[PDB]
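Participant: Dumping the structure here so I can ask a few things about it.
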Amino acid sequence: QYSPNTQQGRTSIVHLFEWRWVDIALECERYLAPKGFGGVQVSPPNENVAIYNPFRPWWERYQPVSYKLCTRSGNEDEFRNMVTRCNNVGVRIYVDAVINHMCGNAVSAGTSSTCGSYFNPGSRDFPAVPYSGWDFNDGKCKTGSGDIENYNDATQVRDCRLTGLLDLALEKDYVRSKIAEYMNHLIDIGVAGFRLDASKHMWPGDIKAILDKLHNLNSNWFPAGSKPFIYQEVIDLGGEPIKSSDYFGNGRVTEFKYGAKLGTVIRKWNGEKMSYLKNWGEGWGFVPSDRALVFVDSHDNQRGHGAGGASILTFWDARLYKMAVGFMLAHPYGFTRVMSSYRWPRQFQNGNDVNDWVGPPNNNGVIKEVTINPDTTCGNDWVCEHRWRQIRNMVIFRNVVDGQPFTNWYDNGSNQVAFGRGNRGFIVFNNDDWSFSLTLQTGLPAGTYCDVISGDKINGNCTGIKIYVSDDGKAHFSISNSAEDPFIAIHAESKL
Ligand SMILES: C[C@H]1O[C@H](O[C@H]2[C@H](O)[C@@H](O)[C@@H](O)O[C@@H]2CO)[C@H](O)[C@@H](O)[C@@H]1N[C@H]1C=C(CO)[C@@H](O[C@H]2O[C@H](CO)[C@@H](O[C@H]3O[C@H](CO)[C@@H](O)[C@H](O)[C@H]3O)[C@H](O)[C@H]2O)[C@H](O)[C@H]1O
Ligand SMILES: *[C@@H]1O[C@H](CO)[C@@H](O)[C@H](O)[C@H]1NC(C)=O
Ligand SMILES: [Ca+2]
């Protein structure tokens, strides 16, 4: 459950936040497969509540009504079709599994669901699964409100409602089975793994009990004995009775401290500087590399809804973001996930963003198709960070340097550092307020390399900066603190 199951040479997955199945299908064929991406994180494929107040918010997808594959992203056929086409081009699908709960207890009974399934939060009735009052932790929770009131009580964090969301009784075999029934349907369809939503609110043991019920991956696409990839969403910063390590026996876990610290380092908050990244990784108190799923921002914290809050870098901070994703895709620690978002009318007031609820681009609630502009960018308000030259190229950079050790580190004691990945790649960063110009040891073979940040190698020529490596591996670099992208990256496959 620790292995991604991506095919040889692909090292990252991209979160295509709120995309339709049909658009993801096309994206696998026309860009992801050709570009060397390993897989895609899809938004919950199961029927959810249709919330109109606010109008169709993004979080309404974390409020399940049944396990029918019917949502704003498409129906069951389109979902199947998507997994098949993507798999056929070597791009895996990972489902966002919302199994800790159903919808909010305050939600009104009726058929206001993405598939028309009837549900009644009041009476605990979800006939479409089916579930009844006997399947929730109402009687198990010991708080006066029934919700989670204190996070220093590991019991209540698991047994009570997360801000009103009906908590499933995961110790019951009936519930575990309905859930495994759901997940096995997806595995047999072809999905390669799952993102376990709100895993902090589930008992490690209950999760393990559900995993034991899961099938091996579809043998038409995966070698016999392949276990699904499991990554547990667990927000664990400092001091909390619950540790992300309690979940190692089930699979990987989201390391939220990663993006948080990278954000404060790159923003240079409270005196932090890049030279401190020398021992980036476990040395910084992060989980072991083989259990970590890393990222700079997520659909949650990019809009102040998760961990990290303000330090987190997003597409809104374009310049520092590219540099952050660059360092991430270049560093060996963890398995990397790339964010791909959409624009929303950010409206700050007294510090908070009153539009952090805004759902994906749409027309009367109908999500907009992703349009591809002539320069490869996206229209209809989709940001498509994965299509940005600097990002897409670092994705490939990771593939090329895969397996290569961390070496030839350089830092000026401030904010300009550089390091290499064996003899397959090298990257340099200038985050100081003054130009950088020096000769570093790259441990790379002599030759002429195309800088993949400022450009692309295109048949015998570089469309951007060019670096020259001497016989002793040395090479000169020069980056103005005023450059569009203050960092340079070259690799074995960008050599002329
Ligand atoms: C939200 C976060 O809380 C903890 O995270 C805590 C953490 O444990 C604690 O230690 C400290 O660091 O603060 C964190 C922030 O709450 C968990 O540990 C972590 O797993 C969880 N995040 C996952 C699960 C949910 C829940 O359904 C999703 O939420 C998402 O869906 C929810 C359900 O529609 C949304 O609530 C929404 O619906 C509720 C229904 O009763 C409303 O009461 C609420 O006001 C409304 O915002 C939420 O705003 C959104 O972010 C989210 O996309 C997904 O990533
Ligand atoms: C590289 O570009 C130059 C023109 O800038 C051209 O003369 C040369 O032949 C090109 N090399 C290749 C291999 O296309
Ligand atoms: Ca729970």
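Note that chain A carries Swiss-Prot numbering, so the residues on display, from first to last, are 16-511.
Looks like X-ray crystallography, 2.0 Å, at least that's what the header says.
In case you wondered, yes, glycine gets a Cβ from its N, Cα and C as well.
Pulled these features from Swiss-Prot for this protein:
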type	residues	note
ACT_SITE	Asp212	active site, nucleophile
ACT_SITE	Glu248	active site, proton donor
BINDING	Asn115, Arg173, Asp182, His216	Ca(2+) binding site
MUTAGEN	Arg210 to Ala or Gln	Abolishes chloride binding; strongly reduces activity
MUTAGEN	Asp212 to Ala or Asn	Abolishes activity
MUTAGEN	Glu248 to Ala or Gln	Reduces activity
MUTAGEN	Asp315 to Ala or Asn	Strongly reduces activity
MUTAGEN	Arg352 to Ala	Abolishes chloride binding; has only slight effect on activity
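Distances, neighbours, how buried they are, the whole picture for these features please.
Facilitator: The Cβ of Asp212 (mutagenesis position) lies under 8 Å from the Cβ of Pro59, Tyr77, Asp111, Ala112, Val113, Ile114, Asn115, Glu248, each on the same chain and at least six residues away in sequence. According to DSSP, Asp212 (mutagenesis position) is assigned to coil rather than to any helix or strand.
Of all Cβ atoms in the shown protein chains, 23 besides its own fall within 10 Å of the Cβ of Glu248 (mutagenesis position).
A coil conformation is recorded for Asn115 (Ca(2+) binding site) in the three-state DSSP classification, outside any helix or strand.
Taking the Cβ of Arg210 (mutagenesis position) as reference, residues of its chain lying under 8 Å away and at least six apart in sequence are, in sequence order, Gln56, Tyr109, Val110, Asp111, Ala112, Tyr246, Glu248.
Reduced to three states, the DSSP call for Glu248 (mutagenesis position) is coil.
For the recorded site, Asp315 (mutagenesis position), the DSSP three-state label reads coil.
The secondary structure of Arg352 (mutagenesis position), as reduced to three states from DSSP, is extended strand.
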Participant: Looking at the recorded positions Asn115, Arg173, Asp212, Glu248, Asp315, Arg352, which have a C-beta within less than 6 Å of some atom in ligand 1?
Facilitator: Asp212, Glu248, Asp315
Participant: Hey, how far is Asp182 (Ca(2+) binding site) from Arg352 (mutagenesis position), Cα to Cα, in Å?
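Facilitator: Between the Cα atoms of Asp182 (Ca(2+) binding site) and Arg352 (mutagenesis position), the distance comes to 28 Å.
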Participant: Please list the recorded positions from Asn115, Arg173, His216, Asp315 whose Cβ falls under 6 Å of any atom in ligand 3.
Facilitator: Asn115, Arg173, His216
Participant: Could you round the CA separation between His216 (Ca(2+) binding site) and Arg352 (mutagenesis position) to a whole angstrom and send it over?
Facilitator: 23
Participant: Determine, to the nearest whole angstrom, how far the Cα atom of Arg173 (Ca(2+) binding site) is from the Cα atom of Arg352 (mutagenesis position).
Facilitator: 27
Participant: Which chain-mates of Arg352 (mutagenesis position) that are at least 6 residues away have a CB under 8 A from its CB, listed by sequence?
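Facilitator: Set apart from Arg352 (mutagenesis position) by at least 6 residues yet with Cβ under 8 Å, we have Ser27, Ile28, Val29, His30, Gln56, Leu308, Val309, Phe310, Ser313.
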Participant: If you draw a 10 Å sphere around the Cβ of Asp182 (Ca(2+) binding site), how many other Cβ atoms fall inside it, taking every protein chain shown into account?
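Facilitator: A 10 Å sphere around the Cβ of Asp182 (Ca(2+) binding site) contains 27 other Cβ atoms.
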Participant: Which number gives the other C-beta atoms within 10 angstroms of the C-beta of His216 (Ca(2+) binding site), all protein chains shown included?
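Facilitator: Taking all protein chains shown, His216 (Ca(2+) binding site) has 22 Cβ neighbours within 10 Å.
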